[PDB]
Amino acid sequence: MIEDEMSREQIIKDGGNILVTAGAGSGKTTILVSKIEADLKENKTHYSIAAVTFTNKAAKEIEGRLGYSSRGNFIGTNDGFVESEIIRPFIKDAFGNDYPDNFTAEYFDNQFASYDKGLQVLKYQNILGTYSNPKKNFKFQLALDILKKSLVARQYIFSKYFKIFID
Amino acid sequence: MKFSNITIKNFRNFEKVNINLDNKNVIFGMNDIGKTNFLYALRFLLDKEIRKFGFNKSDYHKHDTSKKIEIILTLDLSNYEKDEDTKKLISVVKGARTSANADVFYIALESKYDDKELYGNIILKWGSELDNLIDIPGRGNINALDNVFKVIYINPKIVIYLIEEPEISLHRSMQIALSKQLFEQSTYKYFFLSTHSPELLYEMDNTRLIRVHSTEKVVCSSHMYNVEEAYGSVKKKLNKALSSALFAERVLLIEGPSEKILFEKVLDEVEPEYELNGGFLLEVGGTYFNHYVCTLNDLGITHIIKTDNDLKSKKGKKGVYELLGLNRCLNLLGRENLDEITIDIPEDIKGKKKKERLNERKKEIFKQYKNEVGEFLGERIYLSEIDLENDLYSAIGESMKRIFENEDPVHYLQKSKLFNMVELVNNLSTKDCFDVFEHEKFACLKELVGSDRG
Amino acid sequence: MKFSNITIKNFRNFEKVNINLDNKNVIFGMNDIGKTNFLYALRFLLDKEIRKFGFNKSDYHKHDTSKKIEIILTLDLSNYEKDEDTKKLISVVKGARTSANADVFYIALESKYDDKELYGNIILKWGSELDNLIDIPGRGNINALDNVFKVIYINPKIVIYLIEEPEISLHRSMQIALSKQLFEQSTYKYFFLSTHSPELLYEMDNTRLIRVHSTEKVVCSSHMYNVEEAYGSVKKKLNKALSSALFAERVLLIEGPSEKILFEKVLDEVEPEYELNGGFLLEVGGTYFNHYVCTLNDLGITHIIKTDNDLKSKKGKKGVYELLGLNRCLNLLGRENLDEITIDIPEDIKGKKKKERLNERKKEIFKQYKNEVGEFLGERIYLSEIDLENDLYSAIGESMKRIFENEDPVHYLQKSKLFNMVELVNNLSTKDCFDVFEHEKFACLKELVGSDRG
């Protein structure tokens, strides 16, 4: 039934990578919830999903429509995904035992413009900082370097997470 | 995932007991208290219903001495390089393990002392190494380990079964059905089984057998059990012979049921029920001695072997003979089988003088290899000179020529092995049984009765 | 005194079950509910702790149909004339027996219907005759029968024991010691024993064996078990052989372990675990089949017998033989043993050609007694023509020609019965197993499997 119904029925029973070019707001999160409800009910294994949004308020709205679950799903911002799944469990493995595991990550004070100087903030004064440029991400690039270096980070993120939902 | 070992540093009945593990474990022994405390230690480590109550005063070795209970389990978390099972078995935990190439995973328990506030305060920790152990992160009343293991306890998600005494109020055909179900069907991937009936071990393979010693201080010995492809065609007979013999203290390995007739008549006359103290007669015939000796010496059970010196003709070859009787116990001793020997005899008469010629030959090869016979007698391997029948004629020969009106009484009993032995032991007296018990060639009976020196 | 029989005219699981009794009774079977209701019937007749509660509505065959429960027991009050126990046995009761020359005594139970007031109203009557039954005099709460019989019930003044499943949480050596305590010590003069483990019957004498059938409507069969003085020297072998075979539905009696190896390999290949549905292989060596066939025909367990037509030389005489393998089947059918036969054979070569003369004489004797062979075939008696190996050569002889590089494959199997046969069953394919299963000479396997005709 024209562009409305056939787009919904072809997006529920799909199983591959999906690129949806939705409109200018007004309910893009309806299909994000409805796909997750279809994907979680279809899959009966121990694998869980991960939903990523930018603002924290939309993460609560996705969580509100979903309900609650004990499957180990991650619903939240992309900053919370990188800081809690890649860096904090595996900082002491990939970048030496002397690197600390607990830190506070403020993005209000630091304005450094070097990667190697960035590790000196984390190693010495227990602060996780941010890059100088808006066209950079020190947190997301550190998660790429830890995943590329250590092994047990790669043994985690494939075997728990089924599909990452991006918005 | 394959269980490696469990060590209990303290419990209500254990002092320093370390038991090697595998999948499909079977525990037995004399001390039932130690078995149920082993299963209770497993429930304390892996089940929340016993974990949430804490420790009491009574669950210690001494009730005030050395207040430190530790139960450590080894997991062997990695798999083969051709399988991606390693990743999804790794999945649940994040920061326990440090090394990128970590092969071993530990699950440990820690108990607070009971001097203050009168409680146990169960503290759990995993980690990849025994040092720098990290506490299990729990957010509410459920910690992270509860979503991994699902423990099902049977007594009349990784699924772990714990079965305690399933043979009670059960017919034996259902016990054979049950043993087929755990040892063949892939649903029972992990279990621990405590049993007292041999019918639950009638079909077993790729299993770990744990025995508890009879002493009040429990010592546990474990053996990994496997049946090879060469023994797979007659596997049921070894399993049925071994399941009943696993529950004894001293065993005797013999060849045929005629030796069972003779030895059981002798033991009934001289010994007041040797089976009560743990003596068992084992029936093995046509197979090799290495499997039973390995599975009994690894399990802590002493074994005594009485065997004959027999010659085998080689199939399709005439005049060449095999030294089976020596070679079985040399390959028990780890030595290679000796070379094949031959004799050149005319056709003559095949009935009577032939057995005399091989009897003289057997005496010669016994006389050639006396140092090996001394090493054989160093262990509990008692080898007869020609047959057991000639030792019987050397022992009870007067009564044997009294019973048998034949001039030689050793030929009539070799004419029919089974029927002549029953008629021999039917008209026998008590004094002759003490005579064969006294004789040095039948010292296997003296070792089977197991009289303690001190 | 000596218990004779029990009839249960109505109970929660019984309709018209009549069981003959004795001292030292043993009850077993597939139906556990029938055994525990038999023991509860004994408790209702013989104990006050169950009598004082009365009958409930659920303790009937149908809950409203045929509300009349009668449990009758017979005592055999008379003793021997050389023992003065008769007067002391009689003098507990006075008015029950009208004449002093009465032989037997009755104890009966009667239940008032549960239509009104919803209560059982247990009434106890005794007397010497079934007609004009009289009540048991109870002056207060304790009746006159309670001072006579004392019931001690064990579950994990004439004394009657009631033991229900004592093999729970017990080591098997303790079970053999308990069987010695039950069947040897004169303290346990009267008991009723229910068990599911064969280790409590490793030795038994002067006992009554009660078997409960596998159907829902219970039919019970009883047999008086006794070991004669001729079999007393090998009584342990018969008891250990029979204790495991008592808990099966279809048995096979064979001679040696080579037949066990062959039949276990074949039945492991074609049949999906015959041991599940009630198949068992029993080892008979050196003894006649009469004891096993009586103790299995009396219990309702079907029996299949496969044996060899063998010849045995007489003691002290040369050239005279006995038709032993035929005499066993003849005295299994109740006929007397035939007279011995003599032949004149030259000395020749005693190894090979004498077996050929014995084989053609065996064929001549097998052709001569064909009517008795057909009479054996009418029952489940399968007698081989010469040996079992010749039937194997008639079935799969080309396969053994492939296996053994000798031109004749049957003699090398007679050269060593235990070692060559293992090498035969090791190099066997799955096609030959269906061939030996489908042959007319091996219909004992088809009778052992027991496919339901309809």
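Numbers in chain C track Swiss-Prot; the residues on display, in order, are 1-156, 281-578.
Technique stated in the header: electron microscopy, 3.4 Å.
Note that Cβ sites are derived from N, Cα and C of the backbone, with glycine treated the same way.
Listed in Swiss-Prot:
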type: BINDING; residues: C:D32, C:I33, C:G34, C:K35, C:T36; note: ATP binding site
type: BINDING; residues: C:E379, C:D463, C:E464; note: divalent metal cation 1 binding site
type: BINDING; residues: C:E383, C:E513; note: divalent metal cation 2 binding site
type: MUTAGEN; residues: C:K35 to A; note: Retains endonuclease activity
type: MUTAGEN; residues: C:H320 to A; note: Retains endonuclease activity, ATP only partially inhibits endonuclease activity
type: MUTAGEN; residues: C:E379 to A; note: Loss of endonuclease activity
type: MUTAGEN; residues: C:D511 to A; note: Loss of endonuclease activity
type: MUTAGEN; residues: C:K541 to A; note: Loss of endonuclease activity
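Positions of the features from Swiss-Prot, shown on the structure.
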| residue | record | contacts (Cβ under 8 Å, 6+ apart) |
| --- | --- | --- |
| C:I33 | ATP binding site | C:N13 |
| C:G34 | ATP binding site | C:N13, C:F14, C:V336, C:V342, C:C344 |
| C:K35 | mutagenesis position | C:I27, C:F28, C:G29, C:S318, C:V336 |
| C:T36 | ATP binding site | C:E288, C:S318 |
| C:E379 | mutagenesis position | C:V408, C:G409, C:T431, C:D432 |
| C:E383 | divalent metal cation 2 binding site | C:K430, C:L512 |
| C:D463 | divalent metal cation 1 binding site | none |
| C:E464 | divalent metal cation 1 binding site | C:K438, C:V444, C:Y445, C:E446, C:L447 |
| C:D511 | mutagenesis position | C:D432, C:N433, C:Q538 |
| C:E513 | divalent metal cation 2 binding site | C:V534, C:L537, C:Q538 |
Q: Just name the recorded positions among C:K35, C:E513, C:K541 whose Cβ comes within less than 8 Å of a chain A Cβ; none is a fine answer.
A: none
Q: May I ask you to pick out the recorded positions among C:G34, C:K35, C:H320, C:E383 with a CB closer than 8 angstroms to chain B's CB atoms, ordered by sequence, or 'none' if no residue qualifies?
A: C:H320
Q. How many whole Å apart are the CA atoms of C:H320 (mutagenesis position) and C:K541 (mutagenesis position)?
A. 35
Q: Measure from the CA atom of C:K541 (mutagenesis position) to the CA atom of C:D32 (ATP binding site) and give the result in Å, rounded to a whole number.
A: 43
Q: Around the Cβ of C:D32 (ATP binding site), how many other Cβ atoms lie within 10 Å? Please give the count over every shown protein chain.
A: 16
**Q.** Set of same-chain residues at least 6 away whose C-beta sits under 8 angstroms from C:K541 (mutagenesis position)
**A.** C:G380, C:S382
Q) What three-state class does DSSP give C:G34 (ATP binding site)? A) helix
Q | Protein Cβ atoms within 10 Å of C:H320 (mutagenesis position), excluding its own | A | 23
Q: For the recorded ATP site formed by C:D32, C:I33, C:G34, C:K35, C:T36, name the remaining residues of the chain with Cβ within 8 Å of the site's Cβ center, in chain order.
A: C:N13, C:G29, C:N31, C:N37, C:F38, C:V336
